[PDB]
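Trainee: First the structure, which I've put down as structure tokens, then a few questions once you've had a look.
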Amino acid sequence: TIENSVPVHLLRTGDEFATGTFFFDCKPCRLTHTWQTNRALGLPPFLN
Amino acid sequence: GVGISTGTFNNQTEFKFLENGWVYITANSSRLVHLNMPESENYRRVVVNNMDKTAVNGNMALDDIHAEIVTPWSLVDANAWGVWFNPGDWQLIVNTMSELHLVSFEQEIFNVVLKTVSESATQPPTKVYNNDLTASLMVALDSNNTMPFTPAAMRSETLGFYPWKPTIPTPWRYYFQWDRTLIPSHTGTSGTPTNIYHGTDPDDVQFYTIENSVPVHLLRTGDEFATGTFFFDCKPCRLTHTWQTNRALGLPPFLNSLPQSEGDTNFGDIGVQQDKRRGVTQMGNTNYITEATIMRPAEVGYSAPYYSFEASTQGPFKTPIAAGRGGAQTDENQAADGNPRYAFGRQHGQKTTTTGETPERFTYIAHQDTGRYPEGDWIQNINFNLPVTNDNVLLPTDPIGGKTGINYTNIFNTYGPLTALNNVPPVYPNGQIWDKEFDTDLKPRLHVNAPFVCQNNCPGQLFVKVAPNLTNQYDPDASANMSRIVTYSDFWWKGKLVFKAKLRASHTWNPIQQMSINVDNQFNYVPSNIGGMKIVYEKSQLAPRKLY
DNA sequence: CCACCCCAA
DNA sequence: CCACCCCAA
DNA sequence: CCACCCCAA
DNA sequence: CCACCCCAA
């Protein structure tokens, strides 16, 4: 129940509700993709 | 310049004994490398298609199709155990020490020599060797590891393990995105299954170039190229093995009855019935508390599919495994617990006074027992109600999928958040030392090729090449590839690898398994009347330890 | 820039 | 005079 | 007067 | 004027 657990701000017309600034502590996302399997790893054979 | 020396030779193994059983192991390997002129001074892109082996509709693990690009640049790898120690040093670190730690690494190249070959077609004809004191050597360091990583240990294209023996770098090459499809097919599978070389996904086109990405240091005769000192930030390696399973964990039963005479035949009986024994089980059905039933804190090692040849966009490839032994090396499956296999020749073991093109190898079998005997398991009904009945138990012998040879063991994967594990021990000589790490957000817990896996960037590859020596005729607007002066160069390479490890104390009563010289070893560690040398493989972790 | 089979009189 | 695919630990 | 199988958190 | 199911980062 929101009424019970969380305050409610009674806004009218001349009222502004604003949050704060929420800082995030999560891991980066990479704009890169890996195209290597298990057959594209290491020192290929030597072609005689 | 060309008058004086640039470096010194040192292939010494220094043991700096510190305080608190701590030692300093600085291995130096100064080998003299030889290198010839690259065929082509041009980069190539080559496709390998052995679709003559993958048609028999039996052979699918013989897929040798890949797309590689050749570089005129000749690489130099020293990422091996055999290059840094001899059979004498190892025995020390193995018998005396407990755990080993990797520290520094610095390479140094000196006494560069470049000679031209003059072919005097006269009778024999004859060959006249000279010095082109103005010639050059092109050195390159990938200090920014911009390029792929090709550990040349995998394919025994390392450096000689005998210092008094001149060696050769490996022609550099790397993978280029090759797309394929190949469906399995047994001896019976009628018609031609499916197998093709799509080509290349335009997305995954990485065409590298050393000239462009990495500086090149043009060395002459009176120039020395030296690296720095590379500090390593990787996890320790343990010179200890765990011999504890799940049946050798905790407080054993209390034996209400003990023998009164000798013999390993006279067994001390507990003296209580299985469905009236006190303790804890992970079952809510039974009342039987057995050494197999009882609840143990976790599970040692895991059980995965064996000879489980997966596949993706590049083609099929086997499923790795990180398991010790399990079962007396008289009862293996050298497969289930994936035991490495090593093939070298003449320059990395094997009898020097040998002949032909046939490697020698060994299937290294560790000491640690986390491995399994997948021929003594079983899956039965929730009701237990044994003695279990057929229809109520799927055993190893019982086929799965209707085919004989197959099992549930073959398709089985018991890896739980309760799986305990120990990394892959060093495999000396041959074996690898340290190996870069995957650039995937999620990373493998441990590698199967190297005891050490660096956490940050690792040493940059040293690419060694010969500079083009040109004649009086050269037209850069020609279809053909000019004609250069047949030039080669030999240079001395030195290495300083630093290790820091701890000394083992005695805590049992029974001596521990050490390394020694038998009447069957002797002539495995000494030259022969002709000067026949070879380095044998020897177990790393041979000293007990407690898992719990 | 040689010391007691290593680093190191 | 090697650090995380550039300059640049 | 209990710390990571010794002395020795 | 948003921090780890309350007051209360």
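Here Swiss-Prot sets the residue numbers for chain B, with the shown residues being 180-727 in order.
Recorded method is X-ray crystallography, 3.2 Å.
Including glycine, each Cβ sits where the backbone N, Cα and C put it.
Where Swiss-Prot documents B:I244 to T as a natural variant, the accompanying text is: In strain: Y1. Residues annotated as Mg(2+) binding site in Swiss-Prot: B:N323.
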Trainee: Distance check, please: Cα of the residue listed as 'Mg(2+) binding site' against Cα of B:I244 (variant position), rounded to an integer number of angstrom.
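Mentor: Distance between the two Cα atoms comes out at 30 Å.
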Trainee: Which of the three DSSP-derived classes (helix, strand, coil) applies to B:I244 (variant position)?
Mentor: coil
Trainee: Of all the recorded positions given, B:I244, B:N323, which has the fewest Cβ neighbours within 10 Å once its own Cβ is left out?
Mentor: B:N323
